[PDB]
Structures are given as C-alpha cells and as structure tokens.
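Q: Have a look at this one before I ask anything.
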Amino acid sequence: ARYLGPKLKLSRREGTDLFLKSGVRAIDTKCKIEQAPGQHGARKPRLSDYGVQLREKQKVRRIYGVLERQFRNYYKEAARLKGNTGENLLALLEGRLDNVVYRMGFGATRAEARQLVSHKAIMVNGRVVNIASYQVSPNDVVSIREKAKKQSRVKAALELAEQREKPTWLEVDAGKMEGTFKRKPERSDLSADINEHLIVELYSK
Amino acid sequence: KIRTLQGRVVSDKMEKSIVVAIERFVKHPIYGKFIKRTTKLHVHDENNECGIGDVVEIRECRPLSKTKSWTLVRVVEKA
Amino acid sequence: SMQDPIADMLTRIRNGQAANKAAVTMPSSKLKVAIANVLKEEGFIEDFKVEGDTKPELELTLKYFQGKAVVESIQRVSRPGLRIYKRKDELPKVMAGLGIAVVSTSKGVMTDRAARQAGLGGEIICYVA
Amino acid sequence: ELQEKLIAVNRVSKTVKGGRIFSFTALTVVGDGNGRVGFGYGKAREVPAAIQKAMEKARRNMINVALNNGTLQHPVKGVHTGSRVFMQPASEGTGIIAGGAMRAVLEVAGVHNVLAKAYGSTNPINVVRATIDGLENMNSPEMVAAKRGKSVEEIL
Amino acid sequence: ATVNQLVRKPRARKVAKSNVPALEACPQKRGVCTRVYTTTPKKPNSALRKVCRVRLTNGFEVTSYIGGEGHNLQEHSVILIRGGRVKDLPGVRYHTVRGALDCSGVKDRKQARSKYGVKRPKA
RNA sequence: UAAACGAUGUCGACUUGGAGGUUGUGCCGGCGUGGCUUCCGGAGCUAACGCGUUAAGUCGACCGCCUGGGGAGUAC
RNA sequence: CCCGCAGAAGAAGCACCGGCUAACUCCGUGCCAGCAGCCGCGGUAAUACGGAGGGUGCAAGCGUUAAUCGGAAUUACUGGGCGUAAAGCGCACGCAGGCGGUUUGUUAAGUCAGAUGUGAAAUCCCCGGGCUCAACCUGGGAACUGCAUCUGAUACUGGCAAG
RNA sequence: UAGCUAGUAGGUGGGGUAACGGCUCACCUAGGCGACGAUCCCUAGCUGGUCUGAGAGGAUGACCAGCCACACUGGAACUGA
Ligand SMILES: [Mg+2]
Ligand SMILES: [Mg+2]
Ligand SMILES: [Mg+2]
Ligand SMILES: [Mg+2]
Ligand SMILES: [Mg+2]
Ligand SMILES: [Mg+2]
Ligand SMILES: [Mg+2]
Ligand SMILES: [Mg+2]
Ligand SMILES: [Mg+2]
Ligand SMILES: [Mg+2]
Ligand SMILES: [Mg+2]
Ligand SMILES: [Mg+2]
Ligand SMILES: [Mg+2]
Ligand SMILES: [Mg+2]
Ligand SMILES: [Mg+2]
Ligand SMILES: [Mg+2]
Ligand SMILES: [Mg+2]
Ligand SMILES: [Mg+2]
Ligand SMILES: [Mg+2]
Ligand SMILES: [Mg+2]
Ligand SMILES: [Mg+2]
Ligand SMILES: [Mg+2]
Ligand SMILES: [Mg+2]
Ligand SMILES: [Mg+2]
Ligand SMILES: [Mg+2]
Ligand SMILES: [Mg+2]
Ligand SMILES: [Mg+2]
C-alpha cells in the first residue's frame, strides 16, 4: 500500500528528479540520474507511444506517491468534475494533505510529510487529521500539533523549503508552524514539464 | 368528454354483437417508421344495427360476456 | 415512378452544382417554393422564380463563391419511406450550427434556428451545409 | 519549427530471377502545430534513406487547416480507399482520443482536443490520407459566412 | 436492407457457442482420471504431450492437458480441470489444475508458481 | 432446372462529350426531332479491374438476397 | 473516540519481460523437456522452454478459469453490403402490404406547443450536509426520454370534398 | 409447429358471487381465434433496476424495494373481515 523500495531508481527510470530526496545534495551526486536502473540501463530502447503515456502516468504517480487504484479514482473524479480533466487531476493531487504538508515546508519530502500526517502531527482547522489523502480546501489552516513542534525534522524541513520556489497559493508562517491553503493552484502554478494530456489519453483507452 | 374508439365492423354474425377492427398509427420502436396496427374488439350491438363494413364509434363498459367489454355508441358513417 | 418531389429538387440542386450549372429548373409546387425561399434567405441560392400558369416551373439560380459551389452538401432527411419528426428540444444542428436544417413547422417552413427561436418542432425536411 | 513524426516503417519485396529484393517504406507526417500538416511517403533500400525521403516529401505537401483554438470547427468525415474516419470537436482537456495514424496526424497539425473514430480499413497510409482529407474539408465560420454572403453573427 | 424488410424480419444475432462446453459455465470441474496416456501433437510441432482422459462429475468424458514437467497422475486420480485448449493437440480443450486435489505441483519450480502447484520456497 | 449471365431486380428523376448501327418523322444532299442499339471516353464512383446519360455517377419508392472456409445447398 | 508506555519493532507478495505489450541478459536443454491468447517458439550460438541476475506492472493482493458487454460499422435503427470478394429470384403478372403528381377547402388522426394527472422509494446524475478521509450515510433538486386527458397550431403526412 | 376451438363465440332465461362475467345450467343462433402468427413445442418468475456501451443498443434480474407464485407431492374445503 506504499512503495517502500529504493527511491532514486524511480527518478532514474523517469529520467528526471522526482524530488524523492530532501534535496540537501544534488541528485547527481547520489546516483547516475541520467541512466535508467539495472544491468541494461545505459541502453535506451525506443519507447512506443503507449510507453510514453505509461511513463508520464507513472512519473506523476511517483511524484505524489499514489498507487494505481487511488490514482485511477483520481482520474475518474477529474473527468467527472467540470472543466479541464487533466488540470482537475493535477489540482486533486495537489489538494492531498500530505502534499500540502510538504508544500508548506513541514516535511522534507512527500514521504516525510506522509509520516507526519500518519503519525498524528498535523491538524487541519485545529483538528487532527492523519489521512494522507485528505483533500484540503481553500481557507483551510494546516498546523503542526504542539507536541510535534519541537521535532528537528520540521525545523530542518522549513529550512529546506526556504531554498525552493515558494508556492503562491499557500501562506505559511514558519514561526507559528501554521499554513493556510488560500486557493487551489492553477496549472501555471505547477511544473510545465508535466504533460497531463498523456495521462488523460492513457486512461481514455 | 367520453372516451371512445372508432373502427371498422369486420363481423356482425353474432346476435347483439359485432367485431370492430380499431386501427392505430404507431412509430416503430427501433426503425422509427410509422406503421399501422390493428386492435380487434368484441362490441355489444343492441338492436343489431351494425353491418359488416360500417364505421362505428364504441366505448368501454362493464363486462357483458366473456369477451365483450365495449358497447356501440353510434354509426358515424354507414356502409 | 416519382414519389418524392422534394428529394428530386434537392438532387437537382446537388447535380446542377456539381455540373456548374448557372440555374436549375423543375416543376413547381408550393412546398418547393417554401423550401427555395428558405434557401435564398439563408444565402445558399442566389434567387428563385416561378413562371407558368397551368404548369408552373420553378427556376433556382445557383451560386458559386471562389470556383466552388456554395451548396457543399444537401441531403434529404425525412422521406416518404421514413418520416422524421423532432420536438423543439431535439432539433438537429447541421455542421455544428454552420449549416441549416429545413423544418416544416405548423407556422411554416423555416430553419432549425428559427424553429428553435419560435419554440416549435416539426418535420425535418433536409440538411443543407 | 516543424514537428516530425514517423508513423510506419514497412519492409516490402519484389521478386527477380535471383530471388527477392527487399526494400523499405516510411510513412511520416510533419506539421507546425498551428493548422499546417503534410504527409510524406518514401521508399529506399535502407530505412534511414526511406525516412529521409518521406520527410522531404512531407515538408513539400503541407496543407492548411483552420483550427478553432486547438480543436475542430465541426464534425467532419474523411475518406480514402477503404479508410473512413470521423472526427469531432472536444472540450479542453479531452486529449487526442484517436487511434494510430490519426493520432500522429492530429498531433503534428496542432489538434489538442478531438474525438475520432476510424472505420473500414485502418491501413496507415490510407488512414493518414483520409484524416488529412477530413481536416481539409472542414470549414470555419468565416468561410461559411463569406460563401453565404452573411456576417459571422447571423451564421452562428 | 430496407426498414420495411427489417420490420418484417429484424436483424438476427449469432449464437456464439462455448469452446468449453463440458464445464457448463463453471470455472472448474472435478473428474476422475480414466487413463493417463501421452500423445503426439499436430505439425509442425513434435514432442510427447501428457494428457489425461477424465470423467467429470457431470458425466462428460474429456481429455485435459497436464502442464509442467513431471506429473503424478495415474488413473483413478481425481483432479480439477479448468478451461483452456492446447492448440497443437486436437480435441484437448481443458487443462488440469496443478496442485488441486490429487494433482501435485511441479517439483522444482520457481517463476510462475501458482500456475503450477508450487508453494513459496522460503526456507 | 442452366455460367437461365450484363454473373448488374423493377420504376422514376437528374448529371460534360465523341464516333457509329437501326427505325420513324419535320423543314430546306444540309439542318432538326423521337424510339431502340454498338464502341470510346469526361466528372464522379470503385479495392482495383473497371462503370461512365443503356452508370457501377447523383437521388427517391418497393422487393429479393449476404454475414469466414469446409462440413453442405448435404442430412432429417 | 481520546490520552499515556516501549521500540523500527509485529507487518510483502503475485504476474510478467519475442510482437501485440511496459520490461534483457547469462547459463542449462537440443523438435527433447517443454511453452502457447493469436502469430508462433524449441532440431547447439533460445531476450519465446527451465533456473538465475537484472527489469516492468500491480500490491494485501496478484494471477488463472468461467461468464457478459466492448472493441465488432462482424445483423450496420443510429451504422454495412450484393458486376468479379458471400450476396439480384430464370422471367413476369399480380392480391395483401409499402409508397404516392398538382391546387383549393375542410378535418385535426399522425406531427407540433402548453397544461394537468401519473411515472413508488431506493439507484444513476447535480448540488450541498454527516462519519478524521474515502467507501458509506444523507437533505434538496434534476431525471424517470413513457402513458392518458384537456386546450391550442395547421407547414408536412393521413382522412374527406371538389378540381 | 398452420390451422385451433362445441361452454367453444354470442343471445335469452334460471341459478350463482361481495361484485361484472359461460361463472354455471337449459334452450336458441353458428359462431370465436389465426401469417399483426392462433394452436403446438422449448425456455423463463416480472419490474424498479444492474453490468457494458459515446450513444443507440446488447446482456442481465444476486443483494435492496414493488408485484406474483409456491410451502413434502396431488387434491379439497372449513373457520374467518
Ligand atoms: Mg487497497
Ligand atoms: Mg371477462
Ligand atoms: Mg475490416
Ligand atoms: Mg439456380
Ligand atoms: Mg442464355
Ligand atoms: Mg449473353
Ligand atoms: Mg444469378
Ligand atoms: Mg466506357
Ligand atoms: Mg437437396
Ligand atoms: Mg517493449
Ligand atoms: Mg543455449
Ligand atoms: Mg454492434
Ligand atoms: Mg461488408
Ligand atoms: Mg468465384
Ligand atoms: Mg460471388
Ligand atoms: Mg436477372
Ligand atoms: Mg411487375
Ligand atoms: Mg401526395
Ligand atoms: Mg392530434
Ligand atoms: Mg423514482
Ligand atoms: Mg465533510
Ligand atoms: Mg440524493
Ligand atoms: Mg391534405
Ligand atoms: Mg423455473
Ligand atoms: Mg459501439
Ligand atoms: Mg428479460
Ligand atoms: Mg365464511
């Protein structure tokens, strides 16, 4: 129900940084990021169009740490919701509580944010929520519980987030360890490297 | 109003009874072509007024025999 | 034998356009005149006229834009072997609204947009695009 | 500047006195992503030469397609030989819902949202021709208004 | 066909008979082995394929393939069969389930156990 | 019952041409105007071959018929 | 449900990797043993059999079988064909049936418009609300494309009358 | 599977039922059903819905709710609203 294996294999297969490490070091100094894993990694056998769609889907899944059944349900919800299906899917993924905890800088990675959520360190609107997939809505306040404010993990994670592009759809107070989900991100707020139409097409087959 | 049906007499060989073919024009549920469909009713004809070929107006009543639950109203146009 | 004069008129238009005829002529009828009136006011034909007392003949002036016939497609929909009626909610759009459907309503023969605006359905005569 | 896609490589053969002579065919499409698309078909003894010939031909056979903000103007049908295709406008975020050779053509032409179906033969050379034919016989509101002597508002 | 013709005689669907009739729309059936045999395939293949003739609980007598290397089936053995034909063996349209009832699993098998009757090696 | 064949159901309308055959008819060997018919060919159509105003083109009305090869136009 | 306690401790498997189809190599075998959904693979230099290393896909499940719809526009109403691929009855007359040139009047059956009654609740869908989330539960709507009746319209189709 | 039907179809009168009714009986007429598929044969509980499908369709009727039928097999009435 969670991927527990080596992390940089996933990035190396996707051929890009999935941000599955804290980012204290460059991912180059920890692995051969330009080479796919395994004995025949250096090879680069032509990828079919199906392969391209599959790899895009897997890359987004692995960024956010979502298994296939949950991800498929996300696609179904995005298709049901009014508007652009791929943008809806990205918005749903960004709304996850573990992802929001990471985006506010409380967790060094999304897996650390997930553990913070799971281990009951996170409050949404003053109430403990330990569900990683909980959907945060606009104007919600996400805070570190008082018992967890002394954790060195969280201070280090806030330091790390200081050295990333700050999301504009959130408002974090690193002193009180509180953040506000102002609005759902638009597509411009998310990376232009994600090609979500490929995921939509994959699931529409 | 009174609910009525209009049709062609196709048999009058029963005492005080006739058989009336009612015609309906219905759209075919699959092909959409409007087709003609027939309903045959045993109708009570007191006075034995109707002949084969007349066009009669009928109305529904209580059962009068095993197969009769309609009675003559009038002959709209005779044969 | 001749059993659909409207399909005949549509076919005469289609074939005359394919042959680059400047005009086509057919025996007239009031229904054909109503359809031709819709065609003219929608810009698909230049003009029409009826001549003759006892055997009226309807002449349609065809139009061409840039070496191409203006009537790109013209298609019978309701026909004697299968009549097609639509309520106002289900009036067809032709070429996503860039064409027309010619509809016989109880207020007369008009385009599908005009029938929609008048809140009527009717018989779908033809599609013109 | 132009997107280039290779659709199919096929090995063909002719017979001679000594035996069989094998050669290769390449079917490619090129497009500018903004309504210009062309297809090329090349043959050569070797695959890279066939592909290069196909690319050269494709760059010289591009036609113009009047797209409406990444989708089609209206439903269209295209035909060539045994291949019959149907294409439809779709809302934003509908991807290219299309099969095979159609996908390549529509991608390089700049169609981002479309619902399509291929009928008859799905042979790639003929499917490409039918898809381009369908995109060619598609009208914009401006062209319809122009040919009918109307303004665009009274058209729509 | 015209619409009138279809009103008189509508479009007729095909029946699509089952290729595994002896199962009678059951996922598996139990049977007793009537003989354990070995047979030669159609061209262009050649080997000695292991098959059993089995009388199923519903009275059908059918031949079923014994997949994998090295069965223990020896007549009066009661087995479980599932659907699935062997292409190069005429008349063989069932597989016996390895590891069910009297059919043992394949002995030294890794890699797709559970299609044969093999427990996880573990220790 | 036949490869009973144009291997092409019947009826109607419409849509560039050329060269003949046959059989009427009007006017002055010429110019028209009908019926049937042979060959070529244009658009269009067709998988192609080809068809092409006698359509396999563009349409309408109605009917007959097809649904992988074999088993079989067989068995009952 | 909440709060304390101890410690990463008590918690990972299954199918696949010739093409379709994401994922490749070595040793073992030698048309054998075996694989196989289709195409096929195996006769010494096997990414196709078997084991391993590596990899891919799913994951507290994963595969297989059965079974339905889809893909199949492959029964084609939407939406197919019939010169040669399967397909025009050997030809015709003709009842039932289907279809019907043109004008006016009338009718208002088809058709169309509005309304009324009904179309159980649940379900589906939309908007909200409750279980930490979700599944689940749930408030209002939409929808139930139908049927009947009443009142209108009269272009088209039908009836009737005259041409 | 092309013919089926003599309480059979209709009428009159008596009886009968909570009630109309060949429901039943007597008499009279000779009808009634059927290629818009009667009769016969095989299969089957029906619906709301469910699965699939872009839709039109196709498949289906477990759970939940409505209707029906049955209660070892065949038959019968009694009591009772
Ligand atoms: Mg789970
Ligand atoms: Mg009764
Ligand atoms: Mg095909
Ligand atoms: Mg014969
Ligand atoms: Mg002869
Ligand atoms: Mg001959
Ligand atoms: Mg013949
Ligand atoms: Mg010719
Ligand atoms: Mg015989
Ligand atoms: Mg691959
Ligand atoms: Mg070897
Ligand atoms: Mg189908
Ligand atoms: Mg076909
Ligand atoms: Mg032949
Ligand atoms: Mg043939
Ligand atoms: Mg013939
Ligand atoms: Mg005849
Ligand atoms: Mg008429
Ligand atoms: Mg009416
Ligand atoms: Mg309801
Ligand atoms: Mg809530
Ligand atoms: Mg509700
Ligand atoms: Mg009239
Ligand atoms: Mg039963
Ligand atoms: Mg479909
Ligand atoms: Mg049913
Ligand atoms: Mg009593």
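Using the numbering of Swiss-Prot, the residues shown for chain A are 2-206, in order.
Header lists the method as electron microscopy, 1.9 Å.
Backbone N, Cα and C define each Cβ position, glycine as well.
In case it's useful when we look at the structure, here is the feature table from Swiss-Prot:
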VARIANT   A:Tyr51 to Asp  In rpsD101; suppresses a temperature-sensitive mutant of release factor 1, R137P. Not a ram mutation
DOMAIN    A:96-156  domain 'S4 RNA-binding'
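In terms of burial and nearby residues, how do these features look in this structure?
A: In the three-state DSSP scheme, A:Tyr51 (variant position) falls into the helix class.
Summarised by DSSP class, the composition of the domain 'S4 RNA-binding' (A:96-156) is 23 helix, 12 strand, 26 coil.
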Q: Looking only at Cβ atoms, how many others are within 10 Å of the one on A:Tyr51 (variant position)?
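A: Counting Cβ neighbours of A:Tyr51 (variant position) within 10 Å gives 10.
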